[PDB]
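First up is the structure itself, then whatever we jot down about it.
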Amino acid sequence: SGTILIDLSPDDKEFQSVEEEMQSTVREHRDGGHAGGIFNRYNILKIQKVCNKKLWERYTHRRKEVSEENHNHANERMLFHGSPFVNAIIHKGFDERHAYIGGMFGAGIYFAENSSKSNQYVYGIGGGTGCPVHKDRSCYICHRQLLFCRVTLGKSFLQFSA
Amino acid sequence: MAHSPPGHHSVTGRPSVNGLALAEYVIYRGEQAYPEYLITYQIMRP
Ligand SMILES: O=c1[nH]c(-c2ccc(C(F)(F)F)cc2)nc2c([N+](=O)[O-])cccc12
Ligand SMILES: [Zn+2]
């Protein structure tokens, strides 16, 4: 695929700033933990840098196109993404197969400021049937994975959602 | 996969009832995101 994963040391400032964004963006959810489980914080086991020259060049090419359409402003954010397809995404990148057809804003690829929102999708839409080992959406044993992603928003359409 | 609204590159879902919720975002081109960090974790029992 061209992807390598580089482990960050817990002593690395990059590990610490990514952990803080993960921990500080947990909130309570309206489902009382049905989809993502009941928790106020995470046990971070590992943070890896995803390195793929081809996928990076694909991202920066698109970022330049957006930027030139928006007064040299990519409007780049760092956002969470939870998906049952996290292992396909890190190897092949995001594409239409990672879209949420039934999402509130139509068939697209959804990202969250709240790490706990992305946590609700790790085991599928609405948490699916939870961890594959115990069938538990609130499993405290099984290892979970989230992506912390660089996202070009450019000119974003504001939808107020009551 | 749908298109972003005409003249736009993304959609922002602004929290509008839950005062504590942060924004959600939607892109319609896979090229507009790079998966920079893979975080392995457990949720912790309160
Ligand atoms: O991180 C997020 N991931 C997903 C998601 C949805 C569906 C799929 C799947 F169909 F491919 F399985 C995979 C991931 N949805 C989110 C939403 N949302 O409401 O869609 C809001 C905020 C963040 C996320
Ligand atoms: Zn489990």
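Quick note: numbers on chain A are straight from Swiss-Prot, i.e. 951-1112, in order.
Quick reminder: no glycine exception, Cβ is built from N, Cα and C everywhere.
Contacts of A:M1054 (mutagenesis position) defined by a Cβ separation under 8 A and a same-chain sequence distance of 6+ are given as A:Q1109, A:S1111, in order along the sequence. Annotation note: A:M1054 (mutagenesis position) sits in a coil segment as assigned by DSSP. A mutagenesis experiment is reported in Swiss-Prot for this position, A:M1054 to V, and the note states: Loss of activity.
The Zn(2+) binding site annotation in Swiss-Prot covers A:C1081, A:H1084, A:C1089, A:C1092 and is backed by similarity to another entry. In the three-state DSSP scheme, A:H1084 (Zn(2+) binding site) is classed as coil. Within the same chain, residues at least 6 positions away in sequence whose Cβ sits under 8 Å from that of A:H1084 (Zn(2+) binding site) are A:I1091, A:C1092.
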When you measure from each Cβ to the nearest atom of ligand 2, which of the recorded positions A:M1054, A:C1081, A:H1084, A:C1092 fall under 6 angstroms?
A:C1081, A:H1084, A:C1092
Name them in sequence order: residues not among A:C1081, A:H1084, A:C1089, A:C1092 whose Cβ is within 8 Å of the mean position of the Cβ atoms defining the Zn(2+) site.
A:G1080, A:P1082, A:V1083, A:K1085, A:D1086, A:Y1090, A:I1091
All-chain count of other Cβ atoms within 10 Å of A:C1092 (Zn(2+) binding site):
15
Near chain B by Cβ (under 8 Å): which of the recorded positions A:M1054, A:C1081, A:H1084?
A:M1054
